[PDB]
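What follows is a single structure, written as structure tokens, with notes after it.
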Amino acid sequence: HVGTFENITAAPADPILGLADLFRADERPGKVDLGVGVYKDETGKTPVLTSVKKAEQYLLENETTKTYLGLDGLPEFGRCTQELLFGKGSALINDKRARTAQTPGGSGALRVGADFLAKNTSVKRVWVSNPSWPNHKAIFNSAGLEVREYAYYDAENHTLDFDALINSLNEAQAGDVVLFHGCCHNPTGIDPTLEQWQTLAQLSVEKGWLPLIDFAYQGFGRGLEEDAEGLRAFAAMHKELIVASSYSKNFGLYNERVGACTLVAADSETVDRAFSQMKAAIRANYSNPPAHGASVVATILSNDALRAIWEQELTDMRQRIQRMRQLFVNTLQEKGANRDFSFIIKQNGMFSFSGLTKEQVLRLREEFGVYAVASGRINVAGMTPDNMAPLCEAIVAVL
Amino acid sequence: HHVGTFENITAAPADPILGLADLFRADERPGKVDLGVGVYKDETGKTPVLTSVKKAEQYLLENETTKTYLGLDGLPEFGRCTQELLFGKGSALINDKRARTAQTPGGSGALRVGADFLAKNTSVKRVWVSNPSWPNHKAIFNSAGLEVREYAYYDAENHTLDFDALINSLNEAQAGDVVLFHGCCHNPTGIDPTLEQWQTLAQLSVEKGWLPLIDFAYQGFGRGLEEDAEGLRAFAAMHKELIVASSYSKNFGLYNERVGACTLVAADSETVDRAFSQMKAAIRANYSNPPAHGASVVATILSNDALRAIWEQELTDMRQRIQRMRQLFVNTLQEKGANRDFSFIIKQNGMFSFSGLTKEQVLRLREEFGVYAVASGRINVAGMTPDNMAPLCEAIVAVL
């Protein structure tokens, strides 16, 4: 009898991972890593928020058991989540049309959403922006759902091609899922305006799409309430919605895997039937979600003093990002970039496409120890006042 | 007009065990006892955080500088500690680099990841499980498109492991099928194969070309950490290929932190790495990377002499309390004049046993006596205490 594993072929090498290996083996002292996927502060670190440390100290002092949570996790986490998403006093919440499962990260939420849809609905197709978050395709495909792309980003001109977007979505059938990023579109950094969201919501109702809002950066855009505008425009117009949210970034809890999948249906009765099937997809998966990170979030959000500390930390992160964007563009001008990089200031969140070619990206790594990914995506949180000048000088050099 | 996408969804059938739980919570009778629960409880009816766990968490509190993403296979030290627990330190299998471990969200996560990986990367079509087995096995494998078949295991009338029946029913398992075995403390019969039986199963598996999957959730709850790995290791000595889904939920009382692992074993370093590269893909398409807290607690305890000693003692305490309740249950049933013999309870290990009670008797124990058990008649002896034992046993005798 021959082995079951013998004929497996190796997955393709993960290029980003190889790039990290490279950065790891590069002993040059002036390295700048614009390729990372996480927030870094001005010292180049991804620290544990103070509010989180406080919340964790509290849990340590008060926790008396680690016994299984329900399939849907911690109720107060679910409540606080729905409030962040829909606003306090939301008719949708008052009508009890929403249910929320704590999940392992926004990734878990997305996967759980997908399995839930594949097994219980007529959904065949999920539409995502070109480009989008890199793991969307693999998550949705794993559930047996086809992935389609709609027009979004105009690379040459650094713009959201809204007319393109609208026309491309005409191919999306009634009953298809269309996925939108709630804010800080990853990785273009370009979001619809409220008005554009409103057009999008209306069109979705007209065509019969099921909207899925991937909401991983609330507070990194303009602020907590403002970043939910697009979501709430959709929620106001629709009988049904799915929201996959993440606290990985806004709480700096990446590795604790803290997120949620929120179902919204026409009424409480309907969301309950739907939600019972979602709980079954969960049972067939990881059975129940990890407590620590969700408890940390529930602890912060429901305590006025802790919440105020967190909100200020989040503002600090959002503003540090915005000012590295500003600093970046001004420092390129002063170093004689020649080309306009003002689009960086017209974008929000951690990511933008720099517009650099893979040739320029390659030279920047080999020659200047400056690291970006091949598409030219950059994470401006990788910039600091200290590294900005040498970074911009390298960029002018490859231009 | 467009009909809602959720509008016509049929509700999942209600979980009867969750129904019993609400029913219990609402029961005002001060005599009520729940033997249907699924976790460890101490003599005071609590499921506390272990002291070693608290200490480890205080250390993490004081020393953790970041929460940045782990790799897809999680914490390396956790991986190494897992593999030693499974195969023993100095294992030739480890030295040969034939094993790769991914940290996962619980043993459940490990099972699901294993299933998705098999379905996408191999010709495996069927997973065989014991009759009876863990209730969630079927749903997990089915979800990946794998058929689930049962083999003969528990002889319910006589309260034994019908080994001859097991062997013979497995003749139907084809080369390339998965056959799943519980590492120890079979859930929910509490009867495990003897070492000799394990060796027979190992040899048979090799002859038939089955892929063994070891579900290992109770290491430390049977006889001890190393003894409880005997069957797993008997299999590991005979096989080129192997999958183990381990859990730390019960032996570290970290249930809700979701701490487990999926370990692949193949013939050589190269093959295991190719396979493992595909398992990672399965993880990326699911929850992306595993929750750090519980695994980091586990590694912190296991790699520190003094903490590890505090933990092993706590685990021993759990193991011995369970054993004491098994003995006490049998003695008290006798004291209370039970007709039947219940000595099989002493010959079984872990928290779970089938009591032998019918569904009718179980219903009656609830309604009439406030003694809750699950429909199957499975009981959790850790729901028993020196203080609730007598009335509990009188209740059972009265329904026989």
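Along the chain as shown, the residues are counted starting at 1.
Cβ from N, Cα, C; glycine included.
Quick look at what Swiss-Prot annotates:
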- B:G38, B:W134, B:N187, B:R378: L-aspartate binding site (BINDING)
- B:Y69 to F or S (Swiss-Prot position 65): Slight changes in activity (MUTAGEN)
- B:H137 to A (Swiss-Prot position 133): Slight increase in maximum velocity of the overall transamination reaction between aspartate and 2-oxoglutarate (MUTAGEN)
- B:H137 to N (Swiss-Prot position 133): Decreases to 60% in maximum rate of the overall reactions in both directions (MUTAGEN)
- B:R284 to V (Swiss-Prot position 280): Reduces first-order rate constant over 25000-fold (MUTAGEN)
- B:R378 to F or Y (Swiss-Prot position 374): Second-order rate constants are reduced by >5 orders of magnitude (MUTAGEN)
- B:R378 to A (Swiss-Prot position 374): Reduces first-order rate constant about 10000-fold (MUTAGEN)
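Features recorded in Swiss-Prot, as mapped to the structure shown.
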residue	record	contacts (Cβ under 8 Å, 6+ apart)
B:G38	L-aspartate binding site	B:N380
B:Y69	mutagenesis position	B:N289
B:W134	L-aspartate binding site	B:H182, B:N187, B:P188, B:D215
B:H137	mutagenesis position	B:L111, B:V127, B:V129, B:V148, B:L180, B:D215
B:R284	mutagenesis position	B:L72
B:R378	mutagenesis position	B:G36, B:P188, B:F352, B:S353, B:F354, B:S355
Site diameter for L-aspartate, Å, by largest Cα distance between B:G38, B:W134, B:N187, B:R378: 12
Number of Cβ atoms other than its own within 10 Å, given for B:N187 (L-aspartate binding site): 22
B:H137 (mutagenesis position) in three-state DSSP notation: helix
B:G38, B:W134, B:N187, B:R378 excluded, remaining Cβ within 8 Å of their centroid (L-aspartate): B:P135, B:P188, B:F352
Of all listed recorded positions, namely B:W134, B:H137, B:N187, B:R378, those lying near chain A with CB under 8 A: none
